[PDB]
Amino acid sequence: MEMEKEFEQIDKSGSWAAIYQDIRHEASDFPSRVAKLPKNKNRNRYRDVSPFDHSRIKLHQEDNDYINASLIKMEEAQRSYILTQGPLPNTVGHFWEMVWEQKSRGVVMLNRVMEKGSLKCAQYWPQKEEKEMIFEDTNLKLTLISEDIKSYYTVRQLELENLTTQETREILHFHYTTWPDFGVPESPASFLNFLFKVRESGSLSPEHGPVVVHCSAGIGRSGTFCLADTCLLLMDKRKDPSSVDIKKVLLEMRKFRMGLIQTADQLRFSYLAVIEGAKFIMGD
Ligand SMILES: COCCNC1CCN(C(C)=O)CC1
Ligand SMILES: COCCNC1CCN(C(C)=O)CC1
């Protein structure tokens, strides 16, 4: 079925939970043996969210190459994403090592450091120009260059220096700051505006390594971001845009990381975002 009318049909019939449970039942199951080794326990935020072995990002280190991060490679859309958990106190150096080694231009953050009164990720970037951060375990230096605070999101320019080689690179930090502590946003307008700002920066384009996107577990809000981006790109590429099937795209993405889209409300919100976005791209 088309999307917008499939959408109203699920709303009128109140069957979002059943649609979402079907997706959960059909999703891929691949091994995640490296994530479950005892030496990696303090590298995982949640015991039930792990990268598959076949798609995990490897650190360029011979001691321990493990990070909780996955490469999502979308062949028809010609887009790749790295989805990862929010960094832990003992993985902030690994996180920036990954950004460096994978040649990423941008980092997309969809959570606040504290939500619901609890810490959802480490404070992993500097908050003042004159107070830079050094990660001694991976030999990297990180400096805040500029910060632009807007009503729904903040964009930061950061300098990452490999202290071994003295090479430097400019990294863009796109921070969506207004996702509610509970539930999903009422309108997708600010989330779509944010997606378009990431696109306009070059951070999603083939002349760079894959964008790094995270929330707390790296599967819920993060899954919504890449699902909406890929569906909109496919609607632009194909002769028949109504052929794009958001459930089929989501199951394809779940071949590369488990659990993408965590609730039926997140699934409905993803539909809403793609539907509204497809009108702005053109003219209705
Ligand atoms: C004087 O301490 C400088 C610490 N630089 C960074 C600060 C952020 N870090 C954590 C674990 O939160 C990792 C080390
Ligand atoms: C039955 O018609 C459904 C049309 N789907 C539309 C077709 C045009 N689209 C775009 C993005 O050009 C969005 C999807």
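Going by what the header records, the deposited coordinates were determined by X-ray crystallography, 1.6 Å.
Here the Cβ of each residue, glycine as well, is placed from N, Cα and C on the backbone.
What Swiss-Prot lists as active site, phosphocysteine intermediate is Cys215. Look at Swiss-Prot and you will find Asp181, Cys215, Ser216, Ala217, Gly218, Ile219, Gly220, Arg221, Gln262 tagged as substrate binding site. Annotation of the published mutagenesis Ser50 to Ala or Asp in Swiss-Prot: No phosphorylation; the original residue is retained in the structure shown. One mutagenesis experiment named in Swiss-Prot is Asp181 to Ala, and its note says Substrate-trapping mutant. Recorded in Swiss-Prot as a mutagenesis result, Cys215 to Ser carries the remark: Catalytically inactive mutant; abolishes sulfhydration.
Here the features listed in Swiss-Prot are placed on the structure.
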residue: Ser50; record: mutagenesis position; DSSP (3 states): coil
residue: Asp181; record: mutagenesis position; DSSP (3 states): coil
residue: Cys215; record: mutagenesis position; DSSP (3 states): coil
residue: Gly220; record: substrate binding site; DSSP (3 states): coil
residue: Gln262; record: substrate binding site; DSSP (3 states): coil
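Remark: of the recorded positions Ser50, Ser216, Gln262, the most isolated position is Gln262 (fewest other Cβ atoms within 10 Å of its Cβ).
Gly218 (substrate binding site) is surrounded by 29 other CB atoms, counting those within 10 A of its CB over all protein chains shown. Around the Cβ of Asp181 (mutagenesis position), 9 further Cβ atoms fall within 10 Å across all displayed protein chains. Cα separation, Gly220 (substrate binding site) to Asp181 (mutagenesis position), rounded: 13 Å.
Here substrate is bound by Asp181, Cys215, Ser216, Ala217, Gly218, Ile219, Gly220, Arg221, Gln262 per the record. The longest Cα to Cα distance in that group is 16 Å. Across the structure, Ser50 (mutagenesis position) and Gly218 (substrate binding site) place their CA atoms 10 angstrom apart. Within 10 Å of the Cβ of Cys215 (mutagenesis position) there are 26 other Cβ atoms, across all protein chains. Distance from the CA of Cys215 (mutagenesis position) to the CA of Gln262 (substrate binding site) is 12 Å.
In this structure, the C-alpha atom of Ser216 (substrate binding site) lies 12 angstrom from that of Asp181 (mutagenesis position).
Note: the CA-CA distance between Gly218 (substrate binding site) and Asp181 (mutagenesis position) rounds to 16 Å.
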